[PDB]
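Undergrad: I am attaching a structure below and will ask some questions about it afterwards.
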Amino acid sequence: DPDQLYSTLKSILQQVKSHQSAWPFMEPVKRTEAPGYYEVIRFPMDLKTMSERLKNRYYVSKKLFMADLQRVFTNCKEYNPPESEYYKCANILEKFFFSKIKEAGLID
């Protein structure tokens, strides 16, 4: 259908959300749990917000989707110590993300 981009992105986002390393990214970061977070991280992003954006038909291009999801990882890696469990999850899930976007032919 015309929903080919939407269907592809929904599949990708769902697979990312089901991944066992996705648990840290599943909802917005809480100020209580992250001192200084919103002072350092200017464009917060999480997989719940991404799901809404997707449902709200925001992702009219592959580039808008890839930017949000990449941001989930890079925010985490800037904020957290390099050997933290969060930083480890980011890179695992990031590897999985780049493999899925390649599988789908979203990058050439």
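Heads up, chain A uses Swiss-Prot numbers, so what you see runs 724-831.
Per deposition record, X-ray crystallography, 2.1 Å.
Here the Cβ of each residue, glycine as well, is placed from N, Cα and C on the backbone.
What Swiss-Prot shows for this protein is this:
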MUTAGEN   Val752 to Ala  Reduced acetyl-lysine binding
MUTAGEN   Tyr760 to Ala  Reduced acetyl-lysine binding
MUTAGEN   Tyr802 to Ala  Reduced acetyl-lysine binding
MUTAGEN   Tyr809 to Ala  Complete loss of acetyl-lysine binding
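Help me see these features in their spatial surroundings.
TA: Taking Cβ-Cβ distances under 8 Å and a sequence gap of 6 or more within the same chain, the neighbours of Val752 (mutagenesis position) are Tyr760, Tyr761, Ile764, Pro767, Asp769.
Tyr760 (mutagenesis position) has a Cβ environment of 15 other Cβ atoms inside 10 Å.
Counting only same-chain residues six or more apart in sequence, the Cβ atoms lying under 8 angstroms from the Cβ of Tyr802 (mutagenesis position) belong to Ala757, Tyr760, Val763, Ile764, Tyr809.
DSSP assigns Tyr809 (mutagenesis position) to a helical segment in the three-state reduction. For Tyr809 (mutagenesis position), the count of additional Cβ atoms within 10 Å of its Cβ stands at 15 [all protein chains shown].
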